[PDB]
Amino acid sequence: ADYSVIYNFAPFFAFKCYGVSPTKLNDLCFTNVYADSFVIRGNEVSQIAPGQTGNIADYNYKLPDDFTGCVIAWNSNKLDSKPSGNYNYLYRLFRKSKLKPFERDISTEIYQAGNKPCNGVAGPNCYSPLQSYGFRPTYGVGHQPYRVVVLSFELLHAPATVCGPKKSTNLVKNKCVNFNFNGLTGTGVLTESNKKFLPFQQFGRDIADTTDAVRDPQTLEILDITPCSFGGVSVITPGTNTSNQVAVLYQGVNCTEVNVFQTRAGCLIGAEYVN
Amino acid sequence: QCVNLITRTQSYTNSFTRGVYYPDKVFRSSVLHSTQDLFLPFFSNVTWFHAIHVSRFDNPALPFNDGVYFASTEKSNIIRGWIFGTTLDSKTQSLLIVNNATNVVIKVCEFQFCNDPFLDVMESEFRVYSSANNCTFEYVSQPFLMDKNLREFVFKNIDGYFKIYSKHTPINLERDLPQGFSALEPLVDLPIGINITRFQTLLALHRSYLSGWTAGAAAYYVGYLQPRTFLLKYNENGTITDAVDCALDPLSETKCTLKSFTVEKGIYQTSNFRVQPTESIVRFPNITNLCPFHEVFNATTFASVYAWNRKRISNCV
Amino acid sequence: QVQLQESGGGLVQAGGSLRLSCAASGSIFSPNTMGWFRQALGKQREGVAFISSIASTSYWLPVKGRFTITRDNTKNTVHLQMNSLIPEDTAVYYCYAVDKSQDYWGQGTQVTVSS
Ligand SMILES: *[C@@H]1O[C@H](CO)[C@@H](O)[C@H](O)[C@H]1NC(C)=O
Ligand SMILES: *[C@@H]1O[C@H](CO)[C@@H](O)[C@H](O)[C@H]1NC(C)=O
C-alpha cells in the first residue's frame, strides 16, 4: 500500500485520519483495507465522520464511532460539473431508519411518510427517496461536487499483508556495519560466501545455533556474516615506582585491525622485540 | 450435473520411510537437527485407494484431521484436482486446486461441490462444483504435475496458513512406496485463514464420444500426520539425506537422545516409563439442599459500611 | 465494463406507440435493479419507472397504464412499452443500472411527439 502516490495525487480539501496518524500509515501493516469512493457536496464533506449527523451520514454513508482510517476529499469541478447539470449523481434523502456504519442501501422503494400506502406509485405524501445532485460549474464552493475516498484499515486474526513499500537502500561489504534483513537485526561483516543456499532457505545457522549465512532480498546472493572483531585488553607494566611506561596487548586480534608486534597471543603495542 | 460414477476400494500397506519434508526456510549443512512437527510416522498404516469408473455414491470424503499425505504413481493427466473444506458446500469457504498441462490454478471460493466431483475433458469445472460465490482467492502458477514416477504431496493447515509440499521420485518395479529417502520440497504457501476438516481427490475423465465417460482406474495412497519429533541430517548441500523417528523403537530413542546416527556399545538411559490412569471418578457430599444466595443478593436494604452485615453460609450446594 | 444498449426511439405522432429496450451487457452483477429516467429539453432529470430483480415495480410518476415494464430473465434485459403518447412526455430517456457497487448510465434515445 503506497500512500505516497495518494499524498501526491492532488491538493485535498480534507485528509483527516481517525485513530491513526498519517505519518505512521506507511510503517504500520494492516490486515485488510477498504476504499469507499463517492461524490458529495462540499458542505456534506464534514458529515463523513464518526459521531456526526446529517442526511448523508444518516441515510447515505455512516462511519462507526471507533472507525480507524482516513477520509480524503478533493474538488472535481472539471469532472463532475456540466453547464446543463450533471444529474448522474444521486443521494438518499428519505429513509425509514438511520443507516448502520459500513452499510449500503440500493432499494428504490417510495418512502412512505403518510398513513395511506403509496401503492408503489408516486403521489401525495409519497416522495422519492433518491434525489439528484444537480451539480453546476457556477455553484458556490459549499455546493460544488467533491470526490471523497474513505480508507478503512482493519486488523483481524489473519496475518497482515497491506502496508507501505520496503526501502532497499544499498549494499556495502567488508566493513563492520549494522544489518537488517527481513526483520533480522544485528551487526557484522557481510563477506562473500562459498555456500549454496536452497531457493527456499533464507538464513543459515552454525552448529551452536547462531546465524552465519544470509540471503540478500534485493538480489539473490549469499553473504557470510562474521561478527566484528573483539578482544581483551591487557596492560603490561613494571612497578609504578620503577617507571610509568606501559604496553597494551589486544588478545586474539590481528595487528592490522586496530612499535607494533604480532604474536600468537594477539597484537602487542609499545614493546620492542629482541633476539 | 453431479453424477455418481466412481467405486472406491481400499487396502492397507506400510508407509516405509516416506512423509518427510522441509519444516522451515533455514539452510543447514552437515548437522543433525531435531524438531517437533506434524509428520507421517515410519512403518505405519498407509491406505491404498483404488478408484474405478466403468462405462451410486461410493467415494466418501476423507477427513483432513491434522494433515494429509498423498501419493500417486499414475501419470499427471489422470489425477488433476484437490478439494478441501469443512462441509464442501456453498455455506462455507472452500479450496479447489486444478492442474492442467499449461499451469495450475488454486482458487478459494464458496464452491457448491458435488457428491462425485470430477473433471471431464476442453476442460469443464462445472462437474466439480455446481456453483461458486463469494470467491476470495485466485492463484495461477507453473504446474506441479509433470511427466514410473511417484508424485508425493503433503498438505498442512496451521494458524490459518496452508502449506503444500511436493516431490517427484522415479520408481522402478519395486512397490510404489519403495525404500530409500526423498525429501519433499515446499512448493505453495497460502494465507487462506479458514477452517478445513475434510478433503476429496479429483479424477480426470475423458468423454467416450461413442457410458459417456471412458472407463478408468486410478491408484493413490493416503497417509495421516501426527505430532512427532524427528531428527533430520542436513548434508553438505542442505539436503535431508536421512532421518529418524524419535518414538518408533527404543534404538531410535537412544539415537534421539545421543543426537547421533551411530551408538557405541554400552547401556544408556533414555526415558521414564509410567502407567497412565484408566478413568476419572468424582466423590462429593450427599447434601442436596440449595443455598440462599438470593437472600443476600436481592435484599431490599443493606447496612452502612461502618456497620456492614455478615452472614455465615454452610451446609448447602 | 458495462454497455447499456438503448433502442426504440424516434418520431411518433400523438396517440402512437413504441417500445424502448435496454440490454445490460458487461458486469451487471446479480442483485441488479433497472430503471428509466427522463430528461426534458433544458430541464431536470426525473425518474420514469424502476423495476427490481424480484419483479417489484416502482413507478415514480402518476403514469400507470402509460409505461409498462417487461422483464426478460433469460437475457437480463428490460423493455418499456409506450402507449397513448401525449406531447408532455417529449424527452430523451436513459436507463439506470444500479448493479450492487457502481451504478451505470445509458447513451440516450430521442422520444418525440407533436401534432
Ligand atoms: C491398520 O488399520 C486397520 C484398521 O484401522 C487394522 O485392521 C490394521 O491391523 C492396521 N495395520 C497394522 C499393521 O496394525
Ligand atoms: C449420605 O451421605 C452421608 C454422609 O454425607 C452418608 O453417611 C450416607 O451413607 C449417605 N447416604 C447414602 C444413601 O449413600
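The count begins at 1 with the first shown residue.
Quick check of the header: electron microscopy, 3.2 Å.
A Cβ is built for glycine as well, from the same backbone N, Cα and C atoms used for every other residue.
A:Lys82 to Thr (Swiss-Prot position 444) appears in Swiss-Prot as a natural variant; the accompanying note says: In strain: Omicron/BQ.1.1. For the natural variant A:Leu90 to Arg (Swiss-Prot position 452), Swiss-Prot gives this note: In strain: Delta/B.1.617.2, Epsilon/B.1.427/B.1.429, Kappa/B.1.617.1, Lambda/C.37, 19B/501Y, Omicron/BA.4, Omicron/BA.5, Omicron/BQ.1.1; Contributes to cellular immunity evasion and increases infectivity. The structure shown keeps the original residue. Per Swiss-Prot, natural variant A:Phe94 to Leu (Swiss-Prot position 456) is noted as: In strain: Omicron/EG.5.1. Under its natural variant entries, Swiss-Prot includes A:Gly134 to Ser (Swiss-Prot position 496) with the note: In strain: Omicron/BA.1. Among the natural variants in Swiss-Prot is A:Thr185 to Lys (Swiss-Prot position 547), noted as: In strain: Omicron/BA.1.
Feature map: annotations from Swiss-Prot on the structure.
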residue: A:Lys82; record: variant position; DSSP class: coil
residue: A:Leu90; record: variant position; DSSP class: strand
residue: A:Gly134; record: variant position; DSSP class: coil
residue: A:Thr185; record: variant position; DSSP class: strand
Sub-8 Å Cβ contact with chain C: please pick out which of the variant positions A:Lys82, A:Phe94, A:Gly134, A:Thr185 have it.
A:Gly134
Which one is closest to A:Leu90 (variant position) in space, judged by CA to CA distance, out of the variant positions A:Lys82, A:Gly134, A:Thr185?
A:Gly134
Which one is it, among the variant positions A:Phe94, A:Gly134, A:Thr185, that lies nearest to A:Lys82 (variant position) by Cα separation?
A:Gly134
Same-chain residues six or more away whose CB lies under 8 A from the CB of A:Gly134 (variant position)?
A:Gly85, A:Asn86, A:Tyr87
Cβ neighbours within the same chain of A:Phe94 (variant position) - under 8 Å, at least six residues apart
A:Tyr59, A:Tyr111, A:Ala113, A:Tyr127, A:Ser128, A:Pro129
Within the chain of A:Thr185 (variant position), which residues six or more apart in sequence place their C-beta under 8 angstroms from its C-beta?
A:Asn178, A:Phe179
Quick tally, other C-beta within 10 angstroms, A:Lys82, A:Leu90; top of the variant positions is A:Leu90
